[PDB]
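Q: Here it is, the structure, as structure tokens.
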Amino acid sequence: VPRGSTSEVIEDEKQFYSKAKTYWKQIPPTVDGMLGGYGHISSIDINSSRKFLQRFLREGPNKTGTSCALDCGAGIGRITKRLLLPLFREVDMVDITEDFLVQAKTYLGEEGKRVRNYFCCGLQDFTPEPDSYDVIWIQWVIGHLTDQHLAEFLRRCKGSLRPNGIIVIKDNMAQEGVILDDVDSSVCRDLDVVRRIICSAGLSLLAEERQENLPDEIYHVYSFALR
Amino acid sequence: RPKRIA
Ligand SMILES: Nc1ncnc2c1ncn2[C@@H]1O[C@H](CSCC[C@H](N)C(=O)O)[C@@H](O)[C@H]1O
């Protein structure tokens with residue numbers, strides 16, 4: 001069978017997290033470090049993310065607001081800089097790697113003065129303030145959490161949404177199963193697994209979209225908008 | 001992070 005949960009592939013959860021922390025600690029605080037050598041795809045990524053988000057910003061009963069966003073596993077703030085700060089009055093960042101948050105303050109420049117909180121914490125230990133965010137953006141990090149921590153984190157995120165708020169997950173998806181990468185200490189899950197986890201967190205799908213124009217050799221990437 | 005299919 002393919003594997004369907006992280007408990008089938010993670011030998012030692014403390015080591016799964018410690019190894020990941022050690023891996024990111026020796027990556028340079030640059031876009032290419034964030035994107036694993038694929039820094040050149042950033043603009044394609046941000047353009048598609050922007051179009052996806054703008055679906056939820058149109059006027060109407062369910063319009064997502066534009067006061068505050070949370071960037072989860074934000075790194076140096078690639079997404080905060082080019083996608084979120086232009087659209088949200090304030091942005092909070094959370095990441096496990098202190099060096100990245102320190103570099104963010106340089107990387108983000110003057111606009112970075114609208115970053116309110118820089119939280120240096122693992123997602124598995126982070127509880128966002130209730131009723132605080134219009135958008136919670138979670139990109140290229142969910143693979144770093146166990147199934148139980150991911151489900152729990154998505155529940156706490158749900159409790160921190162403002163009225164009409166949404167959660168966006170954008171990540172690599174496996175063709176089938178749950179695949180361990182033992183170098184960066186992360187998993188890649190298939191769409192059925194990810195959807196199962198979203199549902200277990202009491203969330204529903206508003207939209208799902210495949211990222212186009214990526215290099216042929218990398219994992220497929222999908223975006224989900226949730227509430 | 002984005003990455004080559006293992
Ligand atoms: N358990 C965890 N909690 C929070 N952040 C984590 C984490 N494990 C890894 N990270 C962070 O997740 C990021 C993955 S790289 C992606 C960075 C950003 N989302 C972007 O797309 O540009 C790194 O900044 C790394 O420090």
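One-based numbering along the chain as shown.
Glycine residues also receive a Cβ, built from the backbone N, Cα and C atoms like all the rest.
Swiss-Prot lists A:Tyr23 to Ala or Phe (Swiss-Prot position 19) among its mutagenesis entries, and the accompanying note reads: Decreased methyltransferase activity with CENPA. The S-adenosyl-L-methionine binding site annotation in Swiss-Prot covers A:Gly73, A:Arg78, A:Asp95, A:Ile96, A:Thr97, A:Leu123, A:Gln124, A:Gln139 and rests on experimental evidence. Where Swiss-Prot documents A:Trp140 to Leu (Swiss-Prot position 136) as a mutagenesis experiment, the accompanying text is: Strongly reduces methyltransferase activity with CENPA. According to Swiss-Prot, the mutagenesis experiment A:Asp171 to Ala (Swiss-Prot position 167) carries this note: Does not affect methyltransferase activity. Here Swiss-Prot describes A:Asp171 to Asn or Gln (Swiss-Prot position 167) as a published mutagenesis experiment; the accompanying note says: Abolishes methyltransferase activity with CENPA. Record note (Swiss-Prot) on the mutagenesis of A:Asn172 to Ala (Swiss-Prot position 168): Decreased methyltransferase activity. As a published mutagenesis entry, A:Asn172 to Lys (Swiss-Prot position 168) appears in Swiss-Prot alongside the note: Loss of methyltransferase activity. Among the mutagenesis results in Swiss-Prot, A:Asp181 to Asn (Swiss-Prot position 177) has the note: Strongly reduces methyltransferase activity with CENPA. The residue drawn here is the original one. According to Swiss-Prot, the mutagenesis experiment A:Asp181 to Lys (Swiss-Prot position 177) carries the following note: Induces a strong decrease in methyltransferase activity. Quoted from Swiss-Prot, the note on mutagenesis experiment A:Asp184 to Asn (Swiss-Prot position 180) is: Reduced methyltransferase activity with CENPA. Among the mutagenesis entries in Swiss-Prot is A:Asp184 to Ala (Swiss-Prot position 180), noted as: Induces a decrease in methyltransferase activity. Among the sequence features in Swiss-Prot, the mutagenesis site A:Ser186 to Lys (Swiss-Prot position 182) is noted as follows: Induces a strong decrease in methyltransferase activity.
In the displayed structure, how are the listed features positioned relative to their neighbours?
A: In the three-state DSSP reading, A:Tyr23 (mutagenesis position) counts as helix.
Under the three-state DSSP scheme, A:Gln139 (S-adenosyl-L-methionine binding site) falls in the strand class.
For A:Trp140 (mutagenesis position), applying a Cβ distance below 8 Å and a minimum sequence separation of six or more within one chain yields A:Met34, A:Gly73, A:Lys170, A:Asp171, A:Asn172.
Long-range Cβ neighbours of A:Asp181 (mutagenesis position) (same chain, at least 6 residues apart, Cβ-Cβ under 8 Å): A:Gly143, A:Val187, A:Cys188. In the three-state DSSP classification, A:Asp181 (mutagenesis position) falls within a strand.
Counted within 10 Å of its Cβ, the other Cβ atoms near A:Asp184 (mutagenesis position) come to 16, all protein chains included.
Taking a C-beta cut-off of under 8 Å and a sequence gap of six or more, A:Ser186 (mutagenesis position) has these contacts in its own chain: A:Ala20, A:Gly143, A:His144, A:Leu180. According to DSSP, A:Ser186 (mutagenesis position) is assigned to a strand segment.
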Q: How many neighbouring Cβ atoms, not counting its own, are there within 10 Å of the Cβ of A:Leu123 (S-adenosyl-L-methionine binding site)?
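A: Total other Cβ atoms inside 10 Å, all chains included: 24.
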Q: Rounded to the nearest Å, what's the C-alpha distance separating A:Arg78 (S-adenosyl-L-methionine binding site) and A:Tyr23 (mutagenesis position)? Just drop the number here, would you?
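A: Distance (Cα to Cα, whole Å): 19 Å.
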Q: Indicate whether A:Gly73 (S-adenosyl-L-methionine binding site) is helix, strand or coil by DSSP.
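A: Its secondary structure by DSSP: coil.
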Q: Ligand 1 is in the model; which of the mutagenesis positions A:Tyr23, A:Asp171, A:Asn172, A:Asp181, A:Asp184, A:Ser186 have a C-beta less than 6 angstroms from one of its atoms?
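A: Qualifying residues: none.
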Q: Quick check: in three-state DSSP terms, what is A:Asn172 (mutagenesis position)?
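A: DSSP call for A:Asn172 (mutagenesis position): strand.
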Q: Can you tell which of A:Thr97, A:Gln124, A:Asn172 has the least company, meaning the fewest other C-beta atoms within 10 angstroms of its C-beta, among these recorded positions?
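A: If we count Cβ atoms within 10 Å for the recorded positions A:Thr97, A:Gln124, A:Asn172, the smallest count is at A:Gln124.
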